[PDB]
Structure formats: C-alpha cells, structure tokens
Protein chains: 2
Amino acid sequence: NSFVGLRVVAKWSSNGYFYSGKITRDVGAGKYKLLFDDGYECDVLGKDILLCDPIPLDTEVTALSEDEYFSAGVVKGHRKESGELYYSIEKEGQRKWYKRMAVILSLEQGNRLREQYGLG
Amino acid sequence: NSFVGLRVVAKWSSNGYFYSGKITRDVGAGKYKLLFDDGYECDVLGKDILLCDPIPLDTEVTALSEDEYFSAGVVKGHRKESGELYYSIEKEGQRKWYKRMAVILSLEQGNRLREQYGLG
C-alpha cells in the first residue's frame, strides 16, 4: 500500500540536489508532497524521489561540513545510535562520521540511483 | 533490465531460512537459479527471494556463532572493509560484529521483508 510516511531522498528543484525527507501526501498523477527534514515542503515528481533509507553502501555522496564546505565521499558504513542514523563517509582513504542531515546527493549522484530506487 | 547477477537473500526450501546468494539465471515463469554463497545451487521462486544487499538496519536476523549456536539479534550497523560486508548485531543491548555468511533469516524474519523486498 501507500507511499505516505515513507522516508526518502528527494530532489529539490531549484538546485538539483536530493535531500532527506518524508512523503506526506500523494498529490496524484505521479506527484507527491514532501516534508524535508529541514521543514521545507514542496511537491515533487515521483521520478525525482529515491526510495533509499539509508543511502546505500558504496554510493558516492556529498558531505557537509559545519562551516559550509562540501565534498564528495563514498559511503562505507551505516550506524544506528539512540534512534538516529549516522554515515561513515570515506574521502581520500579516510573515514569520517556524518549525521543524516549532513549527507546529500548532487544531481549526478542522485540520478545514478534512479533506476534502482526511483519512484518514477 | 535483468535480475541476473544481483545479490539477494533467498529461501532454502528444506529448512525455511533465507541465505545470501546470487541470481545466476532466470529460469522463467517466476523462477530463478540461485548460487548461494556456500556454493549450493537450486531454483527458487521469485517470491522467496529478497532483494536486500545488505539486510536492512533495524531488521531482526539470525546470527551464527562458530561453534554452531544461533540466536536472534537486531541489525544496528553495516560496515565495508576490504570489499567485504560486516554486520553489527545487537543482542541484549550488546553489539557484536558478524561476517556476511554468519547472518541469515528465519522463516518468520525473511517473511517480514517480503512486501518491501520480495521478487514475488
């Protein structure tokens, strides 16, 4: 049954990147209302919504530092603690932990996952 | 395209448990030849094949000790090292690492995943 309440990684149209969020409504004809984890909402096409929670091991992602830098990295681990998700991301042979909200996908990285994980 | 070469967790008919393996052939009409990671093969119905690599965070699984004991546990982490998969499994509040081949699903545990992950 129905996609509502599912955690996903969904495209944000203005910038092309995919962000963690939840489907809150099936708006019809292939469209879905999304509440991103930052609290932004919008309608998103099913084809721009990736059914991956968590983002997959061995995936190239975009990691966010606290001073607003970013970089690519490869997911090498997932960890649950106190109900929260953490990613282990490798960059130049070094692994570092990131919170769920510090990991996003560029247009190119999300697009890679569409055939396996998209709701298109 | 085609399911061949996909890593999966598939039911072994005699005992009801699901084991790690790969689809090697589409035998037709919903059936698939499987090469389990131990090297056993058989044909398996798509409905008894779970498209999860790895087995999902927060899933109840069956963990295998080296002296042939087993127990239930909950997946709390995934880790890649040197190309290999490792699970962190929690039992009574304690976490322990297991190799891929030391983690299976009982009939009840695999059956839980069928709606989300089955090829039925």
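Chain B is numbered as in Swiss-Prot, which gives 1484-1603 for the residues shown.
Cβ atoms are placed via backbone N, Cα and C, with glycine included.
Features as listed in Swiss-Prot:
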MUTAGEN   B:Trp1495 to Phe  No effect on recruitment to double strand breaks
MUTAGEN   B:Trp1495 to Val  Reduces recruitment to double strand breaks
MUTAGEN   B:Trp1495 to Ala or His  Loss of interaction with histone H4 that has been dimethylated at 'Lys-20' (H4K20me2). Abolishes recruitment to double strand breaks. Loss of interaction with histone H4 that has been dimethylated at 'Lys-20' (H4K20me2). Abolishes recruitment to double strand breaks; when associated with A-1521
MUTAGEN   B:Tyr1500 to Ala  Reduces affinity for histone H4 that has been dimethylated at 'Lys-20'
MUTAGEN   B:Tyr1502 to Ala  Reduces affinity for histone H4 that has been dimethylated at 'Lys-20'
MUTAGEN   B:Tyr1502 to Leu or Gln  Abolishes recruitment to double strand breaks
MUTAGEN   B:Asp1521 to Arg  Abolishes recruitment to double strand breaks and induces defects in class-switch recombination (CSR)
MUTAGEN   B:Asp1521 to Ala  Loss of interaction with histone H4 that has been dimethylated at 'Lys-20' (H4K20me2). Abolishes recruitment to double strand breaks. Loss of interaction with histone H4 that has been dimethylated at 'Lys-20' (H4K20me2). Abolishes recruitment to double strand breaks; when associated with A-1495
MUTAGEN   B:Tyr1523 to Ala  Increases affinity for histone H4 that has been dimethylated at 'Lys-20'. No effect on recruitment to double strand breaks
MUTAGEN   B:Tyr1523 to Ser  Decreases affinity for histone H4 that has been dimethylated at 'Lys-20'
MUTAGEN   B:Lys1563 to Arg  Does not affect monoubiquitination by MSL2
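Shown here: features listed in Swiss-Prot, placed on the structure.
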residue   : record               : contacts (Cβ under 8 Å, 6+ apart)
B:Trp1495 : mutagenesis position : B:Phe1501, B:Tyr1502, B:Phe1519, B:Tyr1523, B:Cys1525
B:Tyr1500 : mutagenesis position : B:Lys1494, B:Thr1545, B:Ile1587, B:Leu1588, B:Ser1589, B:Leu1590, B:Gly1593
B:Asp1521 : mutagenesis position : B:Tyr1502, B:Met1584
B:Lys1563 : mutagenesis position : B:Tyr1569
Fewest other C-beta atoms within 10 angstroms, as judged across B:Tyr1502, B:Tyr1523, which are the mutagenesis positions: B:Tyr1523
Sites among the mutagenesis positions B:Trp1495, B:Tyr1500, B:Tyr1502, B:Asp1521, B:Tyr1523, B:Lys1563 close to chain A [C-beta, under 8 Å]: B:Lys1563
